[PDB]
Amino acid sequence: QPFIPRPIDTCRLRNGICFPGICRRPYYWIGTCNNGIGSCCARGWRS
């Protein structure tokens, strides 16, 4: 976190990574991907 992580948003803040599975590091889960099985998790950290 170079910037100060504001309140966590959903995948509305999009395009960081879509994982098949889950985000563990460095990636914060923002909503789901692969229509449910994957994870919209943008590269970096929020909260």
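Following Swiss-Prot, chain A residues are numbered 21-67, in order.
Every residue gets a Cβ built from N, Cα and C, even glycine.
Quoted from Swiss-Prot, the note attached to the natural variant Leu33 to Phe states: In strain: Guangxi Huang. For the recorded site, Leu33 (variant position), the DSSP three-state label reads coil.
With a cut-off of 8 Å between CB atoms and residues at least 6 apart in sequence, the same chain places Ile50, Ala62 near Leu33 (variant position), listed in sequence order.
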